[PDB]
Number of protein chains: 2
Amino acid sequence: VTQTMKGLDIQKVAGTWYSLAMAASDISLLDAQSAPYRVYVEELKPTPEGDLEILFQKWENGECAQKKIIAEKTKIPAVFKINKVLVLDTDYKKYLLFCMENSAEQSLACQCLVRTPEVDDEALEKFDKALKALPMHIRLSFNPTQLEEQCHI
Amino acid sequence: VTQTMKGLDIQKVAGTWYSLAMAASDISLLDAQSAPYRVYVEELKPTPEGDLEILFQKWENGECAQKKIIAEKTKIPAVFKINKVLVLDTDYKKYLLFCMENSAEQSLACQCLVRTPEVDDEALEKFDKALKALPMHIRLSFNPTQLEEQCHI
Ligand SMILES: CCCCOc1ccc(OCCCN2CCOCC2)cc1
Ligand SMILES: CCCCOc1ccc(OCCCN2CCOCC2)cc1
């Protein structure tokens, strides 16, 4: 992935997000409710020291679990460590595009986050333009009804 | 779906095809190996009377089953009945885009078929342009290795 947000202000991504669309390099990363990168973002809580705490949902044992993780800051403002989290682009008000990647061929998953339970075509376009550069083999998108549901059921 | 192939010559789609990409209106139509519209085209055998016999693979009971169905012709050369099959576009030599649709909100699945076990970017573009008009919520694509495998494993 060689798109990062120039001049990311991590404090300003704080609060409510909706995982509107997801994509991944391998179908097995997103295909089942329990697929490893099938993670539904709920809220981003950046620390004063500039780390990013993430609240998300995960279908684990036939159940929508609430989960909590801290992404540790790096020397690059748009890159955090868990396995790396890269912030591609955000207007802070509406949408945020991010990817997660490991080290191996690498696993890669990217989401289009939006602030509201609405299909934002403009954001989905930017998400698709960003993905053109990337070797994705599965893409998912969610309707407004599903965005208001635990684990988007 | 309001894109059909003008002047389709069904005889000329005869032979070997590869399901390179699939998309559907609902994630549950494609998400699992056993999802109902997760069908891998192998060969099209059009009848003299102008019907279309389809050989495909389907993961059913933990197994890649070989399956056989006849799509019956209609008054529209680009539309067959099984549940309707619509042929969107084909250059006969390289690619064929088709959709399958039921009657209800309708289930809708579309594929980009190619003649060879190769990622055809030009065909994938035409597939994506055709899908822009359609309410798809899952997209899959397969690599050359998977195209040579039963049920694309
Ligand atoms: C600003 C970008 C937001 C990043 O959001 C996330 C980044 C990584 C995530 O990783 C989830 C970790 C995968 N496992 C899921 C099952 O529980 C253990 C962790 C989740 C959200
Ligand atoms: C030229 C267009 C090719 C159309 O190819 C197909 C059209 C419909 C298909 O329908 C599959 C029927 C769904 N079930 C799968 C499990 O066995 C029963 C049938 C398969 C290929």
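All chain B residue numbers match Swiss-Prot; in order, they span 19-100, 106-127, 130-178.
Just so it is clear, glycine is given a Cβ too, placed from its N, Cα and C backbone atoms.
Per Swiss-Prot, the features are:
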VARIANT   B:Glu61 to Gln  In variant D
VARIANT   B:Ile72 to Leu  In variant W
VARIANT   B:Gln75 to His  In variant C; found only in the Jersey breed
VARIANT   B:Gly80 to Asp  In variant A
VARIANT   B:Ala134 to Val  In variant A
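Taking the features listed in Swiss-Prot, we show where each one sits on the structure.
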residue: B:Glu61; record: variant position; Cβ within 10 Å: 13
residue: B:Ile72; record: variant position; Cβ within 10 Å: 21
residue: B:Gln75; record: variant position; Cβ within 10 Å: 19
residue: B:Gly80; record: variant position; Cβ within 10 Å: 7
residue: B:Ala134; record: variant position; Cβ within 10 Å: 23
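Of the deposited chain, 5 residues are missing between B:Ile100 and B:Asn106, and the straight-line Cα distance between those two residues is 5 Å. Rounded to the nearest whole angstrom, the C-alpha distance between B:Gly80 (variant position) and B:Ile72 (variant position) is 22.
Each residue contributes its Cα atom, and for B:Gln75 (variant position) and B:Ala134 (variant position) those atoms are 16 Å apart. Cα separation, B:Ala134 (variant position) to B:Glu61 (variant position), rounded: 18 Å. The two recorded residues B:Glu61 (variant position) and B:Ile72 (variant position) have their Cα atoms spaced 6 Å from each other. Among the variant positions B:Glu61, B:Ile72, B:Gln75, the residues whose Cβ sits under 6 Å from any atom of ligand 2 are B:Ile72. Two residues, B:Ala127 and B:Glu130, bracket 2 residues absent from the model, and the distance between their Cα atoms is 5 angstrom.
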